[PDB]
Amino acid sequence: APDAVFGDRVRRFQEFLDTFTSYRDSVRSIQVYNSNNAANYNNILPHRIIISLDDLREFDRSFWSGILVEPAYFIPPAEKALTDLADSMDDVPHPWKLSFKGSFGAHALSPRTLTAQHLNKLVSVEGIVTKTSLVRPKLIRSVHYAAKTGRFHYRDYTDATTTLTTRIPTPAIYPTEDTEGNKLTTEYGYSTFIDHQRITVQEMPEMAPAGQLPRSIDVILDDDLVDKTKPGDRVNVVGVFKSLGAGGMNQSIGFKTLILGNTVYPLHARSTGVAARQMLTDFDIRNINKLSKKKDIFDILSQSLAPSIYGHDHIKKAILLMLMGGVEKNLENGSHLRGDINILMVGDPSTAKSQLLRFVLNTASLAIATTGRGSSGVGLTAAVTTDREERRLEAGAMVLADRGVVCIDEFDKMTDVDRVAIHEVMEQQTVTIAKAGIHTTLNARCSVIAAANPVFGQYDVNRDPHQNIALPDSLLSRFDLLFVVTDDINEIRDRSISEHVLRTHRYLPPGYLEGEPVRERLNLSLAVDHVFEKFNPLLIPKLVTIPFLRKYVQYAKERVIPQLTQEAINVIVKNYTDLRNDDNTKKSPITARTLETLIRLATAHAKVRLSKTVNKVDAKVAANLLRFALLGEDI
Amino acid sequence: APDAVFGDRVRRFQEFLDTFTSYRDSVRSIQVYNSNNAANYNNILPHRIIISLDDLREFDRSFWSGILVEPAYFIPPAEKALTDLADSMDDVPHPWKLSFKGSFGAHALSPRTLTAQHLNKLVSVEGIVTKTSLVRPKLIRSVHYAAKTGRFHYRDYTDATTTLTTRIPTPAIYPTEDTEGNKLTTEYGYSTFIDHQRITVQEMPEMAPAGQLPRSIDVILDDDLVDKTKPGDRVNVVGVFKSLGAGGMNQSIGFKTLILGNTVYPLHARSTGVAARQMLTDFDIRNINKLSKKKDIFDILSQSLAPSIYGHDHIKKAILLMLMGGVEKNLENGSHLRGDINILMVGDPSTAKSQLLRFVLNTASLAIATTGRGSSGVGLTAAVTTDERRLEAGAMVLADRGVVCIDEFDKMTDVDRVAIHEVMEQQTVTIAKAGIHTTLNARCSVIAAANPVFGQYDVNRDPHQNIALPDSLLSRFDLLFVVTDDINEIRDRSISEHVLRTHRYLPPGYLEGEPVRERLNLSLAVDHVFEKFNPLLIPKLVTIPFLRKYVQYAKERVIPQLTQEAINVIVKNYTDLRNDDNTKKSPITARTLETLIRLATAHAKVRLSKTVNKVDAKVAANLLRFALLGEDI
Amino acid sequence: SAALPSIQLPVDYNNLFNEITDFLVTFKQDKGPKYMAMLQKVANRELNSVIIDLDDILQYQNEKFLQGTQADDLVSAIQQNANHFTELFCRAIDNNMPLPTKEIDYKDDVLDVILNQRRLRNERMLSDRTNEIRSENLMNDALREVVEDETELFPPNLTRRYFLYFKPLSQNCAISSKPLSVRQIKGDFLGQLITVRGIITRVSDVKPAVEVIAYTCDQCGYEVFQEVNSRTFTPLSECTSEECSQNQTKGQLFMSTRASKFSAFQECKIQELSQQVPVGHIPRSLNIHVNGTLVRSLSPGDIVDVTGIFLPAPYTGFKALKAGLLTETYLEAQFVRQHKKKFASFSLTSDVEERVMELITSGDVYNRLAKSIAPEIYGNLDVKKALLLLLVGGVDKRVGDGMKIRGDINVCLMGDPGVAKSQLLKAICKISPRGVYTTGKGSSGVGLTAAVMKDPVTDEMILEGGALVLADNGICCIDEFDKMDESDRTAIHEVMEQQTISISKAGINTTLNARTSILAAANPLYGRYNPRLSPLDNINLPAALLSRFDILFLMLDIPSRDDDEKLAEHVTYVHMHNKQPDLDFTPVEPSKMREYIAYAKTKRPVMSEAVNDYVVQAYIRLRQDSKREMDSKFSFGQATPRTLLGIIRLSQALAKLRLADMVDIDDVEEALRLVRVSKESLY
Ligand SMILES: Nc1ncnc2c1ncn2[C@@H]1O[C@H](COP(=O)(O)OP(=O)(O)O)[C@@H](O)[C@H]1O
Ligand SMILES: Nc1ncnc2c1ncn2[C@@H]1O[C@H](COP(=O)(O)OP(=O)(O)O)[C@@H](O)[C@H]1O
Ligand SMILES: Nc1ncnc2c1ncn2[C@@H]1O[C@H](COP(=O)(O)OP(=O)(O)O)[C@@H](O)[C@H]1O
Ligand code: BEF
Ligand code: BEF
Ligand code: BEF
Ligand SMILES: [Mg+2]
Ligand SMILES: [Mg+2]
Ligand SMILES: [Mg+2]
Ligand SMILES: [Zn+2]
């Protein structure tokens, strides 16, 4: 039966939608995209929309408060309003659903603070996904065919979790036979099945109370929201905190509670599998294109990687090339050629190697940080968990770092057995299980960066590098660039270091006082003012802001796919032959991996310059980096 | 829960309605009439339409057989289609209901033949209405008001009768409190109520077997169908023969069976309460006016009444005037003046007095036939039931605006005539008996027949001894005729040829020796002008249904008024009738003056004249003189 | 009809049924109509499978559309509601079933004789009822319907023996054509006909699944059949036939396994490939219910495109997690296409004969096939020849006494880091139809254990095979051999020699059968080879293990200004164009490689007196030479009786490559050349 208050709320929400034409434009974009993809074939984009709760609160405080604290009565009117708006807009010949973003005030919670006095309210819980039930479709309407009468019959189905309002519980039995008594045959493919997935969100360990058992809450995701995340992610699941069941009051201890999902936001956090994408405005793309024209673009970018750290410019250039990466090559026969470059730093203590690793973790889109032995060989790669609910596979560090970076620290302390398992991931970029009857080849296309002090604490010039490094020759071969750094007591260099350090420690953030302690920011970025930074610890180049550098890397990796040229090929071949057939007691062994890393470094430099082809200058720069790494020559 | 079969039936009926545009035009007329009625205020026709089932059978045999056999699955789709058509037509910013006319084949039954095999089938039953329940409202929607919130809440009710298909039984709980516990104040005047009436139809006495108990069926009427019948009417109710209730199958001898009402037709019959209205086409109206322009229109019409009856021309003219009737005067202060002509026929045996009465019974718009001793003063006037103490309308009350044909008036008891006095003169029936003080209204004109007291009218004695009736009663009768069967060779011969010609009459399509079959002739209440065969063998004789049409048109359309030339003629005629002694068959009172005025008005009606002229007064005076003096010019 | 509404659906089933019958009767462009011929074949009990090709249906539709007659998209309708069309097609087959042309003999199987008995009994019942009603004395045109109404006969489903399967429309015709990953099998595709592409991990044993269970009630002499359409069911107690339910007689009914209907059933489990898995996720699996004659067409480790019907099943998990009518899903297999054809399934059909002889006429098949494998790798040609010999394999000898010789080659690829050993192993994995790429340590520890576990489907305690068993009749492609635990090397000993794995641990007392050819890539002791140390001290293999390797390459990296730039130019060309540099060379496609190698495997060449005399002389000189310098800095151990046997195996496989069916001197000379040049890279 029609309700007047329902229609009033529908009208109010239609007025809100007409007020903020952004949502109407977004709906039109959805519909035109679906129609175009239908016409192209003679990915359908889902029937959903995002509502800025701040905009709604500005428009109508009553409606905003109603959705926030009385969602079961306010959301369905708004969804119906959206559906009517879509139907009216779709002049071209399954209701739409809402999604919410904005500030939820006191309702922004975590699975520990999710108490009963938030029930039946729209909440925005944040945590780490720990379990994801496999997507099991749900039967909402079953179509049957009657052989005798030759007509199709249907019945609709529903449950408690489908509807925000409590529809009158009606038993849902399956129509075995028709009213006249004829036999009925189920018609799959005409019946409508909808997806359904139960995921469990646990409080994030980054803010969970240490030493106490965790708290978990179940989330029921349906339709477009299924398979949105995987275990080990960080999510911001906003939805209605429904409470279900009889609570045991019916004569058969508490009420079962769960969150009906409206929106799922995978959140980027350091050393997590969720990649950190960023929005590129036309202004940002224009700035990137203009800045790529400069001849000193490589130097300008490289200086910006670690402004805090003095010197190590070649290491910074190598790190930037790693962030850009190379192009992996796949051939018809099935062979896969590595397109990722690995960097190893070996040097004296307090040489800022761990600082560089931490920055790489803090600036890459997808980076995973591990220590020496805390992440064992089982911790790296992957291994079977032998879960009783059977023989599941759990992805270790490197599998979770696919298309990303792994920042291994204290590589020297690693167990020999642990470093045995790393060879295949380094070179073939795959992890083969072949264990317990499970034969699987996980994809691990990760770039590895490691820091490790020499065995004798400080690098020994008197001893040969083979004695100091003590790493297996194969492992050193797999590492593209093997930097051997030292803490050399030089008056000018050391006093410059002191100048830089004291300049860095004398920094006051703009929104701060003198004695005001700096407040830690978790900075859980969500996976979805000038270019240059005025502050500079090192003085006169132009240093770019770290977020702008992230935008530049994100643009360059996707847009540009460089290809080699004969001119660059000749230079690469000459450098490779000269390295192989000249003996200058190089730090690393010289093999075909050196040729491969020359190619990859040239490709990375080409990507930095946003060039569709690899040129001579890229080859020269790559050769210079390699010679600096091995011989130490610097021009 | 939209259904494909329902939608297909709906679109099929919409195609049917589009094919036969007459129903569309009728719906448009109903809509524009209602809009115009609302316009005058800055009656309401019901949202119903009559469907000719014959046209549906022609257009779509399958859908027709579906309506007749299983109306539950077919009538609602048709009603939805009609509602959609009405909404689409009503572009100007309560569903429509559907009604049926036509042939029902083997489903046209009587209450005796409503066997269970006809259940769930559209039946057309015919019978007599015995009991009618009071028209009660039925609650279908109840609007409530929450004092605190200030929002009006409503609920919709239903029951098995109001819908054809069996719905899931939801108990009717009156909302006393809001969903949040707030008190609710019921809002009468905003909630919707539907009139509901149950009538019982019993087998028609004319067709019922004699000496056996009658059989009856119950009819449930709703909304606009309520109070369309009077107890004792003959009706043709058509509707679904639904069966209701668990019928004892559920643990506490058959099933409650009743005819849900779709349409009710008051069937006119001989000597019943329902009148017979004849549809007047523009062709009929033009013919009526053209014939009215004729000079001897009165003679033509009067000779057309009983062609099979020779002579009695003046009696026929009097009967024609009685059928036409005079105008009724209700003065401003409140007084009442009778406007009907009563006729009394006193004569010897076999002078055709009864056959004329039977003709009047068969041809008047509303006539009731009674005999003298069989029908008492309880039969006439009205009676109290004492069952609580309800009034049973008698013969004279039922015949309001009609004619009462009493036979064997001489035989009827003196107490009965004492009762009939007031009805004949004041045209009211007063009860004031057993604590029931009401004045029933019976404005009827009486025609009667009586034998003379000595078996035959012996002219040797005075008229008083032959008539043997109270003087006041004879004063009531406007025209008193005495007919004597006197032997005359020329008249006897002419009567013989006339009667013989009547006996050797052949129907249009019957064989010479074929037996003629009678028919009940149950006309439905709502070919040329003249008649091919004239038994008296030139003055044209009009066809008797055309005469009924003429009488109806004259009675409805024309209301004559007296004029000075007439006044003078009537005054002089009354004066010289009163002051001259000629041994009149009746005494002269002011009632004779009223009779002269009434006959003049009736004659003016016959000519379709808005005024009474000298010729009408002359005709009235001559007719009254023939009645009283027994002589004419 | 309030409870169950109706829908106007575009599809009509009677017109489609008539179209199906017409297509079955009059399709012959592929000696009469193809499917009528197949039905005639099935009637004679020669064939028990009917495969309806959707490509044939599309061709029939198209040809009927050119002439003018409108034909509904029957192929599209099958692609949308395939399950109903199986019933439509089986009814059509029953309506057009030809009469058998040969009667029932004693050699025929039990199901055929039971079905023939059922058909004869049905005909006898119908004829008896017709005779009775004719004698009642009340034309056969009217009588047939009356008799059919009044008769109680054996239904068509219990009187048919053929199994019916579809075949997806081929991709070359331009939704069933497109192979879908497991992740892309959403709830939208339920009920359709889809093709899933992925690896097969677990296949259950073939067990009898009940379709209809037959009970016998001897009191009334009626056979009552209860259909079973779930994982479980319930037997009966009262004969539900007409008499026992009607009369006061209450007949006891008993099951009859032989009279009941069964079907070969297998609950396989397909898994997502590494290419289909998105970035950062792990592969997920989908269950396959292989039924009917299609059983044993899927084995673990196969890479297939199974086409089937994505049907739902009632939820089977815990009831608390249930929220609404949740459905578990599976895929009822219809057609199986193997990406890599098995060696044991090679038939020299005329077409395979022509592709093969075209390879023969190319000339120098040995060298072309050797250079063909992994063209992106330059300058390592002897190793490619050795790997080709490994693929071909020698000849297994089982003398009448009982001695069995291995007949397979075990190659090792010891060498310096960065000489593309792992890429050679991965290439071999690509060409080889079956082979596990076992690598490293720790993972191998349980990949060779082969312990015991309970199968969910049948509750059988099936042993689980490790990597080596899964690589039966394949190539084990063990990578990083030197860095792998000694415990597994102990098993590798027996696998290489006896071709079987003997396990006598707690709970298991069997001897597994693992006929495998092992390819091993490893680095020498101390990583890069040190020329100063002796090869045996630097290879680090014990004399027992090294003896089992037929060829042990050295693949030492020795820089040179010429070869280095050759390799650099080759690699730069490979990077700048995704193709091997050699313009004039033609790298054979891997399918043709497999086909020729498979033809070669069928041949089993034998030896000639001159050949074995030359081999004996070679063995004598090799033994004496090995003894002479067994204590030198250029020693390679001491030749063993196996060393000749290896020579024999290489010569036999080389003969197989020429398909000579008899070994010549040139084969032995080439084999000795390979064995000698396997160690010439250290100079
Ligand atoms: N070249 C440098 N420029 C700036 N700070 C430096 C430099 N070298 C070392 N430091 C500082 O010294 C400390 C040690 O750096 P860290 O990365 O922990 O050293 P390690 O190489 O032992 O891991 C840090 O606080 C870092 O900021
Ligand atoms: N003048 C007449 N013309 C024709 N028929 C007549 C005439 N007079 C009598 N009859 C016939 O004589 C019969 C007696 O008529 P009826 O009305 O019964 O007489 P009564 O006056 O005794 O009631 C009827 O059949 C009627 O047709
Ligand atoms: N002869 C060669 N031809 C082609 N690529 C080679 C060759 N030698 C080395 N490479 C390259 O060097 C790298 C070493 O590959 P891989 O097989 O892992 O080496 P290994 O297993 O011998 O240590 C790969 O990028 C490979 O393409
Ligand atoms: F002292 Be450091 F962390 F190498
Ligand atoms: F003989 Be009658 F009916 F006056
Ligand atoms: F360095 Be390689 F994998 F032998
Ligand atoms: Mg450190
Ligand atoms: Mg009489
Ligand atoms: Mg390797
Ligand atoms: Zn029985």
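The numbers used for chain C are those of Swiss-Prot, and the residues that appear cover 2-31, 59-166, 177-212, 220-728, in sequence.
Determined by electron microscopy, 3.8 Å, according to the entry header.
Cβ atoms are placed via backbone N, Cα and C, with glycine included.
In sequence order, C:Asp524, C:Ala566 constitute the residues six or more apart from C:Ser467 (ATP 1 binding site) in its chain with CB-CB distances below 8 Å. Marked as ATP 1 binding site by Swiss-Prot: C:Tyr423, C:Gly463, C:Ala465, C:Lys466, C:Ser467, C:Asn568.
According to DSSP, C:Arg593 (ATP 2 binding site) sits within a helical segment. If you look up Swiss-Prot, you'll see C:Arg593, C:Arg687 marked as ATP 2 binding site.
Under the heading domain 'MCM', Swiss-Prot lists C:410-617.
For C:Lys466 (mutagenesis position), the same-chain residues that are 6 or more apart in sequence and have a Cβ closer than 8 Å to its Cβ are C:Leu458, C:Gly460, C:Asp524, C:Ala566, C:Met600. For C:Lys466 to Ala, Swiss-Prot lists a mutagenesis experiment annotated as follows: Loss of MCM2-7 complex helicase activity.
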C-alpha spacing of C:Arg593 (ATP 2 binding site) relative to C:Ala465 (ATP 1 binding site), in angstrom: 23
Proximity to chain A among binding-site residues C:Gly463, C:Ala465, C:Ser467, C:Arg593, C:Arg687, where any Cβ pair is under 8 Å: C:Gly463, C:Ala465, C:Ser467
Cβ contacts of C:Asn568 (ATP 1 binding site) (under 8 Å, same chain, 6 or more positions away): C:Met459, C:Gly460, C:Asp461, C:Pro462, C:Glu525, C:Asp527, C:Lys528
Secondary structure at C:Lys466 (mutagenesis position), reduced by DSSP to three states: helix
Binding-site residues: C:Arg593, C:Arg687 - member with fewest neighbouring CB atoms within 10 Å: C:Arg687
C-alpha spacing of C:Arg687 (ATP 2 binding site) relative to C:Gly463 (ATP 1 binding site), in angstrom: 31
Span of the ATP 1 site, taken as the largest CA to CA distance across C:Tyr423, C:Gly463, C:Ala465, C:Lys466, C:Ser467, C:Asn568 (Å, rounded to a whole number): 20
Structural state of C:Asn568 (ATP 1 binding site), classified by DSSP into three states: coil
Pairwise Cα distance for C:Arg687 (ATP 2 binding site)/C:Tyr423 (ATP 1 binding site) [Å, integer]: 32
Cβ neighbours within the same chain of C:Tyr423 (ATP 1 binding site) - under 8 Å, at least six residues apart: C:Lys611, C:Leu612, C:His615, C:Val616, C:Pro626
C:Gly463 (ATP 1 binding site), number of other Cβ atoms within 10 Å: 21
Collapsed DSSP category at C:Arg687 (ATP 2 binding site): helix
Distance-selected binding-site residues near ligand 9 (C-beta under 6 Å), from C:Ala465, C:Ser467, C:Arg687: C:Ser467
